[PDB]
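Student: I'd like to ask some things about the structure below.
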Amino acid sequence: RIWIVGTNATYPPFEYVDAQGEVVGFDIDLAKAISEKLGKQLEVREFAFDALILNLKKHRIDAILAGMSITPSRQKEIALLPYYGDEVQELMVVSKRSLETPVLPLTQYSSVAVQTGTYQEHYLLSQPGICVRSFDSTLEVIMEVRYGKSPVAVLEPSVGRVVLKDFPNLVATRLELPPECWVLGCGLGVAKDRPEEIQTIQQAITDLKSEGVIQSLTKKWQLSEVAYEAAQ
Ligand SMILES: NC(=[NH2+])NCCC[C@H](N)C(=O)O
């Protein structure tokens, strides 16, 4: 009957809280489409990002849609079905335009702002000489920079490309990741002991891709490289 998708709505444009108090975004739109393919009614529930895997494992939720990067370590705990993105080999470092080059390396700073429980936080914490401050939300991370409280932050590029549009005084610099910290694109999480749901859900994703629904949705939430609309 009900299909519970766990998420952490802290994370534009995948899932976040709008001006009205409503949870919206690319993942939410996808969860809606998928639940329709599944014959089930969608319910979205909020958890801390780091709590999602355990809830899923325990079947306190039925799936995860949380912009969750595919990594081997996560794959040991659950299934992650590819639905967006490609390999990530770099990160953005955000700073005020006023901050003098070189922005790199990150060891030069009093702190570096980053979102909690994320692979990019774990990268920073494994590097020598980085003082990390971690926050609930992407906005908090960026506000920490524009408010002068951290000289720099780190975002994922797919996220940074979208969010930084609204901050004309911030600038972003590529920071290549060591190949041992490259991750894959985003996967929809399903418990590993549920193969039947895996297949069903995999088939819903392939169907939405075929139908052009996933392309529409990636455009709608600015997750695709922008194309021109050409009259033919
Ligand atoms: N809804 C969220 N808070 N998502 C955070 C995902 C960040 C990054 N893609 C990771 O998987 O570690």
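We count from 1, first residue shown onward.
According to its header, this structure was worked out by X-ray crystallography, 2.0 Å.
Quick reminder: no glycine exception, Cβ is built from N, Cα and C everywhere.
I grabbed these lines from Swiss-Prot:
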VARIANT   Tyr109 to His (Swiss-Prot position 139)  In strain: AR39 and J138
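Are these features on the surface or tucked inside, and what are their neighbours?
Tutor: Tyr109 (variant position) carries neither a helix nor a strand DSSP state and counts as coil. The number of other CB atoms found within 10 A of the CB of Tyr109 (variant position), across every protein chain shown, is 18.
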